Amino acid sequence: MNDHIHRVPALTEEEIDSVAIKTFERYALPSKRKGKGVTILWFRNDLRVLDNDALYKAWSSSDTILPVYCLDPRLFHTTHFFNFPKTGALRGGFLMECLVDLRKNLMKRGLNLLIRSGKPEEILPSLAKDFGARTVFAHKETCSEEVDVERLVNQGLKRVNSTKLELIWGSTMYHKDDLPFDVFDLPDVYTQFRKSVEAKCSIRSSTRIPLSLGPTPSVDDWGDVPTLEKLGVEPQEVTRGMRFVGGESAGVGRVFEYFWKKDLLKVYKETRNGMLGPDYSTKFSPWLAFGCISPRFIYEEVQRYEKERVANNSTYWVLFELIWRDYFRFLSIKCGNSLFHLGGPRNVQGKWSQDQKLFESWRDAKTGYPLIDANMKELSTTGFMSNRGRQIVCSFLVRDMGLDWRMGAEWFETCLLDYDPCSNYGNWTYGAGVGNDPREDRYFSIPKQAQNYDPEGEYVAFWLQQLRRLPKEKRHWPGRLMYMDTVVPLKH
Ligand SMILES: Cc1cc2nc3c(=O)[nH]c(=O)nc-3n(C[C@H](O)[C@H](O)[C@H](O)COP(=O)(O)OP(=O)(O)OC[C@H]3O[C@@H](n4cnc5c(N)ncnc54)[C@H](O)[C@@H]3O)c2cc1C
Ligand SMILES: Nc1nc(=O)c2c([nH]1)NC[C@@H]1CN(c3ccc(C(=O)N[C@@H](CCC(=O)O)C(=O)O)cc3)CN21
């Protein structure tokens, strides 16, 4: 049944393990450790061992480490404004896989992974007291929901006050402390930010981790990774398109696959606007979202590729694209919750429709427009959508359907494996024209976009069976009778 189903990476479990081992070794910290006492390493979206500063700082300042992951109940409630599931089944499955792999990789280094179900502010203070932990390490987050959790955990520790919460920044290519400006003065135009950081910042080298990470505390029950039904979520199968394999191993496997095995890095720029297949682009996003791989690691591999293979505009463009990710992270700090408001960071006034019927046709891939439906179907079936497609469906929902852009944003939040509040709401803000950079505040012509990015209509055909046997031109505009009625006319 795995017909037209593409495993990402395509590598077999065996190949992934092999590639992962040699990657770990290539970056291993040569055979020192001072520190003292016990320390708790709280994960949350940085599910990897490699370039992990929180892990290093933890090991560097202790005798024994207790790595922990809390399955936050809130993660499986509903979305903010329109109440879609907080985490869709596909991303949930990806997460479980990430935890399985993280535990495996941690055990390889003499550690393990304590899995607990509950709120971090309740679990961590308890564990800190039970093991007499001196500190709790973890990465610093930026959006309000995550920052609020940090506050609660911090106050929880004090409420019990011999354990300090140590939040380490580390999720971007360029470090926050190395920027040419304070985040409050982040340029509102990406171009200004990009040029500025490229010329005045320099990227830090990846943090090398020892192959042996000392012992863990005693612990009589490390728990286990839940099924999903146990979490109130019903497993979902990818029936066509890309599946995506969770975990750092698979992630490092994809970098290897895209750069070295397939040698596609040198042509990335000329294919990045594709919409069909795993080859047109990196496909790193889901692993970057859960922190299974880091941008600094990617940068090092790009440099090694430019040193051993070739260097051109394509090898560079992957970095250019990672600066977009960095930009939205910093933007989330400067914008705060205005990133989530209807008026956006520019607080634009006006009214938008929340027409349930219209939104449902968009979400259900039944708008009558092949280019639109194909993308929406890919999204709900695989949890991924090309950048080109995301831009298009955003323009369509906002401009053509005139719907509250947040309805589209939250649906993306439910479905995307690579969902990230900064990137998601950041880009939606751009496309919906409610941000402070007019770059994407225009209009995407479905007919033009379809012709330029899917001339043979093979993308739309791959997803919409009704168009499989139709000629090139019919795939672009099949007509209501050969496809279905259009839920709304085109144009503002
Ligand atoms: C309306 C809209 C909403 C989006 N919401 C999210 C989201 O919640 N999470 C998410 O990870 N991506 C989001 N994107 C992502 C962008 O389209 C994807 O980051 C890129 O397609 C992801 O992987 P790739 O392999 O296709 O990219 P390439 O293969 O294009 O890889 C470039 C890498 O750089 C980063 N990147 C590329 N483009 C962007 C961008 N425009 N903004 C931020 N980072 C970028 C990613 O980490 C990506 O893996 C959104 C795009 C739009 C238009
Ligand atoms: N990963 C992630 N982190 C988040 O913080 C987050 C998401 N995802 N998904 C979308 C929701 C919604 N976002 C929001 C939206 C609005 C406010 C807000 O209006 N706050 C008010 C005060 C509200 C109150 O006091 O009840 C404010 O003035 O800022 C906050 C967070 C945060 N969200």
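Swiss-Prot numbering applies to chain A: residues 44-74, 79-207, 209-540, in that order.
Method of determination (from the header): X-ray crystallography, 2.1 Å.
Just so you know, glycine gets a Cβ as well, placed from its N, Cα and C.
Listed in Swiss-Prot:
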type    : residues                                       : note
BINDING : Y316, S329, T330, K331, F332, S333, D466, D468 : FAD binding site
BINDING : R436, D485                                     : ATP binding site
MUTAGEN : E193 to A                                      : Loss of binding of the MTHF cofactor
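Structure with Swiss-Prot features highlighted.
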{"residue": "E193", "record": "mutagenesis position", "DSSP (3 states)": "helix"}
{"residue": "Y316", "record": "FAD binding site", "DSSP (3 states)": "helix"}
{"residue": "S329", "record": "FAD binding site", "DSSP (3 states)": "coil"}
{"residue": "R436", "record": "ATP binding site", "DSSP (3 states)": "helix"}
{"residue": "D466", "record": "FAD binding site", "DSSP (3 states)": "coil"}
{"residue": "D485", "record": "ATP binding site", "DSSP (3 states)": "coil"}
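Taken in sequence order, the recorded positions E193, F332, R436, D485 that lie near ligand 1, meaning a CB under 6 Å from one of its atoms, are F332. Within the same chain, the residues at least 6 positions away from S333 (FAD binding site) whose Cβ sits under 8 Å from its Cβ are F432, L465, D466, listed in sequence order. Long-range C-beta contacts of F332 (FAD binding site), restricted to its own chain and to partners at least six residues apart, with a cutoff below 8 Å, comprise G299, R302, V303, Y306, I341, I346. When the alpha carbons of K331 (FAD binding site) and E193 (mutagenesis position) are compared, the span between them is 25 angstrom. A separation of roughly 11 Å, to the nearest angstrom, links the Cα atoms of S329 (FAD binding site) and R436 (ATP binding site). On a Cα basis, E193 (mutagenesis position) lies 34 Å away from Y316 (FAD binding site). Every protein chain shown contributes to the tally, and the Cβ of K331 (FAD binding site) ends up with 21 other Cβ atoms within 10 Å. The chain break between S74 and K79 spans 4 missing residues, with the CA atoms of the two ends lying 9 Å apart. If you take the C-beta of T330 (FAD binding site) and look for same-chain residues 6 or more apart in sequence within under 8 angstroms, you find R302, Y306, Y316, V366, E369.
For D468 (FAD binding site), the nearest of the recorded positions by C-alpha distance turns out to be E193; the candidates were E193, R436, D485. Taking a C-beta cut-off of under 8 angstroms and a sequence separation of 6 or more, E193 (mutagenesis position) has the following same-chain neighbours: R91.
Around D485 (ATP binding site), the same-chain residues at least 6 positions away in sequence with a Cβ under 8 Å from its Cβ are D236, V237, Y238, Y478. With a cut-off of 8 Å between CB atoms and residues at least 6 apart in sequence, the same chain places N321, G322, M323, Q497, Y501 near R436 (ATP binding site), listed in sequence order.
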